[PDB]
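Chemist: Sharing a structure with you now.
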Amino acid sequence: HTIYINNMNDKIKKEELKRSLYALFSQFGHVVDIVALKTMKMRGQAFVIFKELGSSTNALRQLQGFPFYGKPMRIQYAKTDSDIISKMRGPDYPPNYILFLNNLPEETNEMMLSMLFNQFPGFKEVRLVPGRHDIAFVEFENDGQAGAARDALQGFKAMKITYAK
Amino acid sequence: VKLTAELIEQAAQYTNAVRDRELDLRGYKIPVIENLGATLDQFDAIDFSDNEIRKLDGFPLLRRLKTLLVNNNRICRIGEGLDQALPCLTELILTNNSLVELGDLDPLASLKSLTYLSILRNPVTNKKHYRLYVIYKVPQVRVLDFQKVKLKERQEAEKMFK
Amino acid sequence: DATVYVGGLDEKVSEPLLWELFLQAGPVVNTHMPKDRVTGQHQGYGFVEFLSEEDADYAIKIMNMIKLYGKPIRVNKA
Amino acid sequence: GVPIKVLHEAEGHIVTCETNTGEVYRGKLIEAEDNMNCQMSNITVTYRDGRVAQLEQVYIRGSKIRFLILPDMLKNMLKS
Amino acid sequence: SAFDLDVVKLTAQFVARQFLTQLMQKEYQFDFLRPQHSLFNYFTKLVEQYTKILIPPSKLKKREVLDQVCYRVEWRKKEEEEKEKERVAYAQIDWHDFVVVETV
Amino acid sequence: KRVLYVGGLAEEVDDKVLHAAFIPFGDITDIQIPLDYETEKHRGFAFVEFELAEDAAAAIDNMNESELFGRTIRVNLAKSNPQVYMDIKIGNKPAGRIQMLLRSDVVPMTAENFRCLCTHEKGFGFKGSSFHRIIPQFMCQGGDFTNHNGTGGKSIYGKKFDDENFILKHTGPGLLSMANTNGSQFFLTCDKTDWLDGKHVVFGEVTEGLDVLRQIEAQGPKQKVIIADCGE
Amino acid sequence: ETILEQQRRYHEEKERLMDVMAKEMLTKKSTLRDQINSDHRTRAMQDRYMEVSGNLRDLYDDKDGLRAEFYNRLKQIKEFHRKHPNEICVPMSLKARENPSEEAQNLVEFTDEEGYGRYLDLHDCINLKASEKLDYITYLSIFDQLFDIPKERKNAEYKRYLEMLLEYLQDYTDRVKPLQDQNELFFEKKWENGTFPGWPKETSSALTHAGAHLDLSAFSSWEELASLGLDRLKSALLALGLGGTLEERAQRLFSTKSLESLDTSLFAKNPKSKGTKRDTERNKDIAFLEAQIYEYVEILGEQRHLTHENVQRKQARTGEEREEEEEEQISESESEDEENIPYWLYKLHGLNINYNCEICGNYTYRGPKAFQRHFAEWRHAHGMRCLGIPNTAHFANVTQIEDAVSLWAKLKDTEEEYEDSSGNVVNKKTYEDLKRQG
Amino acid sequence: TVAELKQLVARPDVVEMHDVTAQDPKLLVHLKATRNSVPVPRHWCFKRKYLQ
RNA sequence: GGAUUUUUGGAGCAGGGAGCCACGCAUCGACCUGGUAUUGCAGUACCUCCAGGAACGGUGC
């Protein structure tokens, strides 16, 4: 639900950064909250939290490398769940980095899913090619990127992608 | 699905992430902005994202409204008396709408406090000199399309259009 | 709606074929089918109290399909 | 006091509060104590210079309140 | 129906000012042009309306509005009842209480 | 109001002669001539159905008491919103014709279903079916042409269709309303039946033959009441 | 955007509104009649209908039923006329597009909402028939404009002003009725026989407040008449006449300086003097307000009389009478504008003993046999089944909503052998998916 | 608690009003649901002495 | 029934001058130009450093 952004121009004052972040990311869904600090450790970064998960995936794919205050932002799925999400809401391998399932045909193909899977630096295994063109086996270096790809097309109007749980 | 006091009265109301009172009008398929009187001027900003509004017009006098998020609508024209109904409008997000001609952005010159403006994903964006035109005609803007309006651009926009 | 009024019946009918008859639809909890004492015979109209009201409104919908002795049976709310 | 009962009646409603220093706090009244101590939420504050801010949670001491504006929903204690 | 509406209203916009009679021969979308197609009628409306807008292209400076609405206002049940009575009585009299006089 | 009775027909008159004599008033949809199979000749009368009621009206005015094949003929009503008819037989005896207006303007799907069930143009309909439930001062119910007891029937759309609306109310006698889950069963009201408002879809009214409806009601069934013929 | 379409839609909406307020004027002619009558006494020229029509409440042949509602609809028509005036204002101020109309061909949508949503947006009458108010003015409430003592224009509440007046005269010799007697003064009396000295502070302040009240009341009670027209009329009468409008054959010409003048000559040469400059420069607002109080009270003579009457009545009531009357005014105020022994036996049997079921409305049951009968009931099963807890015996014990939720949670995989001999763990559907893949 | 006691049985329906007062419910729960055994007659808690 | 949320006080006092325009002192804060450092998965008094600018804002006398 939360995306981690880095490579941000740290000269922007904190309250202005957060307000532009809110504005920019509102186009994909309701942003619940934004965590951004200027400490040495955290400067140039921000966590953007969305109510809907599909919104986070769409944001990630569409704004990857978007010029913001002069620099191309780098977006990724956060490592952990945001405190606000955990409070609003209330297995050991999950989150997993291998999503195998089918329900994604229609002249779909391996260079197609390979470029969609390619979008992610995690691009490791891609199995979509028999007469099928409808069974997708995706091994993504890490679950942030597998989760990024999965969260990006998390409802391919409905495809079925099942992590190797 | 007309905008309504009844619609407005059951709408999610909350304090947003940037600490402002915001009203959630998103995703109702509203076509025309109307009946805002019923909000009673109690909101810092209104989220009108993902609707079908054609014209940014029809507002009552709203003294507290400072932020207008109007993402993914069909805005093709901006009303002429906007400063008279929204005096402190400071941030206007118009991403992914239908403004096509530079001249259609002219009514924003009258919003004296307008400081944050976003018109990305509008056809008008690809028009020659779009950025300089906005800077000269709406000088009160400090951040345009999430980029700082710089002095050199102001001067350059002073030459062209002088 | 818990109760219904039922008209147009033949005295060979009694409280039992009403019991059996309307519980075919849904159970009659309280049955009332007057026995007239003077001439010892029935006029043929009925009152039915059910478990709750839903039983009896479905009963309004379905209920007037019963035909007692080739003849028509009135069922309405009360 | 009669006014105090009417204040407790406004718990759960949106109210406006001015302090002794003239800061103006508008939002939902969560709890009102007998001494006028006020817990509120999702506030808009308007300072003496005119500027606004937003707060999630506040609590103001009764003594340091100048007044409160309550809904008109209450107006309809006419006995007294 | 947005498509149909839009094409009707557009061809109506142009038709309001020879371009359509040429379009038909140049280009089954405009099948409403023939009075056969039902929608045609509504078409005849729209055009008229547009034709009207061309009328006072002059400002309207209209008390008066009220007077007008009154005049528009200015511009059966009992009967039905009486008829009903008649039907009742006619149905309810002895047509066998004869007492004739002559014949034709 | 589209069907006309035509009597006083000479032996030489047949469906061709009738078509030619009445077509000047407007298009005709049907011409029926009852025959006596023992003689192979008609019985002196026929029914002519016009496409438009207005044309049927003009025909009545100009053809009644006119001459056809040397003799005087008799023409009159036999019994945009469709008008349909049912000829009713009670026991072994013809009772007459009920003419009904269907409110396609208010309830088009409901009106169209009943219209088709009168004409049989979808392959099934009301002809030969009965009024199986008749309650004096209330209503006469029919249209169960499959089971004949209130458990059957079917619409032109399938077993059942939605209640379109409840705009038309049960305000008095002589109204058509759907029994019900609409299929083919319907009733003709014999009084104001306002307790059914919002529960049954009203879709038409009797325009001629209220007296025939009263004859049906008189059997409330003591004798079989049959739709001997029907159409538009 | 083709202006033709916009101007069209405008003329169409205007038509719609005219049609609406015309339908209204139709159902209850009083709406217009009432209005028009008042208008008659403000703009003398106005032609008014035949009296017979007014009385019989008819416009042509049909006499309509007599109808708070009249006023309501009048304010609704007021906002309607506002909309109309706005639209009229903005209004006063091909292949290319047909090609773009091809955009997004594939939408499965029925579109019957342009003239229907407008026609509907401005028509009479809830689900079917509960509130006469149109969707346009659904949040219109008269009680927020009229107090209970005004009865939607029937009376004007002057008791309050009687209070303030007592505070002004610094005594109590003045009764409500004597106060009304004072008001009556308001073309010459209020000027030449003033209750107090017209240069008194308290007095001028009072007069201001009162004047304002009377005016707002006036326009409040007659929405349908053009307020601006009336205002301007009065203002022009004030400027052009109120020029020595008061003339006496003996004393000459009076000036609102509170002095007379022999002839018009000295009167004119006095309107430039330092005195009159001072006064007209200090007491202007008050003089004007006085004047307004005058003319507005004149226009409301019928209401003034009506109220004075009311006062005398209530005054001559008893206790019970006054109480019942108040009850009536109250009801009129808060009413819809459109109307539609075995003692030991019950202990032995176990009844009339206090008990409660939690799942049902925290309901109370007086007997244990009865509560045991609650377990099979319509409402009890509705709470269960609608709660998501299915209705069966299993649950025919516990009352509290919580525990049966965990109980209902307590209430509510094959191997298809792939060819590599590893698919003995593989599911049926999975191996079918590998059939489609194979 | 009569609530939670209903989670320990395959057929908790067997538990009734007075069952929670049993000296050993933690068993009787397991007996009353025994396969082929039959229920106790119901005429007690009715004070009518079994017939009228 | 004068000792922190009411009735026995924390109040009291201080701004004109110069030619419509402009202003003493002290403290704190963003803040604005350049340039420069950091590429770090968090829930926050603030947040790189270097030089220059403040006809900036708040508080007290």
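The numbering of chain B matches Swiss-Prot: 2-163, in order.
Method of determination (from the header): electron microscopy, 6.5 Å.
Cβ atoms are placed via backbone N, Cα and C, with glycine included.
Heads up, here are the entries from Swiss-Prot:
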DOMAIN    B:123-161  domain 'LRRCT'
MUTAGEN   B:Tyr15 to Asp  Results in defective spliceosome assembly
MUTAGEN   B:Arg27 to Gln  No change in spliceosome assembly
MUTAGEN   B:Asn72 to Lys  No change in spliceosome assembly
MUTAGEN   B:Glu92 to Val  Results in defective spliceosome assembly
MUTAGEN   B:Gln148 to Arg  Results in defective spliceosome assembly
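Let's see these features in context: how buried, what's close, how far.
Modeler: Within its own chain, the domain 'LRRCT' (B:123-161) has Cβ neighbours under 8 Å at 95-103, 105-107, 109-110, 112-117, counting only residues six or more beyond its boundaries.
Proximity of B:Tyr15 (mutagenesis position) to non-local residues of its own chain (separation of 6 or more, Cβ distance below 8 Å) is seen for B:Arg22, B:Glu23, B:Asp25, given in sequence order. According to DSSP, B:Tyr15 (mutagenesis position) sits within a strand segment.
B:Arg27 (mutagenesis position) carries neither a helix nor a strand DSSP state and counts as coil.
Counting every protein chain shown, 25 other Cβ atoms lie within 10 Å of the Cβ of B:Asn72 (mutagenesis position).
On its own chain, B:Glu92 (mutagenesis position) has B:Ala46, B:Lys67, B:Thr68, B:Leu69, B:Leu115, B:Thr116, B:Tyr117, B:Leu118 as residues at least 6 apart in sequence with a Cβ closer than 8 Å to its own Cβ. B:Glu92 (mutagenesis position) falls within a strand segment according to DSSP.
Note: B:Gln148 (mutagenesis position) has no non-local neighbours, i.e. no same-chain residues 6+ apart with C-beta under 8 A of its own C-beta. Under the three-state DSSP scheme, B:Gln148 (mutagenesis position) falls in the strand class.
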Chemist: Helix, strand or coil: which one is B:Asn72 (mutagenesis position) in, per DSSP?
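Modeler: It is coil.
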Chemist: Taking just the CA atoms, what is the gap between B:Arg27 (mutagenesis position) and B:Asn72 (mutagenesis position) in Å?
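Modeler: Computed Cα spacing between B:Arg27 (mutagenesis position) and B:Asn72 (mutagenesis position) is 9 Å.
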Chemist: Counting each residue once, how many in the domain 'LRRCT' (B:123-161) are helix, strand and coil under DSSP?
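Modeler: Counts, helix then strand then coil: 21 helix, 4 strand, 14 coil.
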Chemist: Would you count the other C-beta atoms found within 10 angstroms of the C-beta of B:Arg27 (mutagenesis position) for me?
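Modeler: Here the count is 20.
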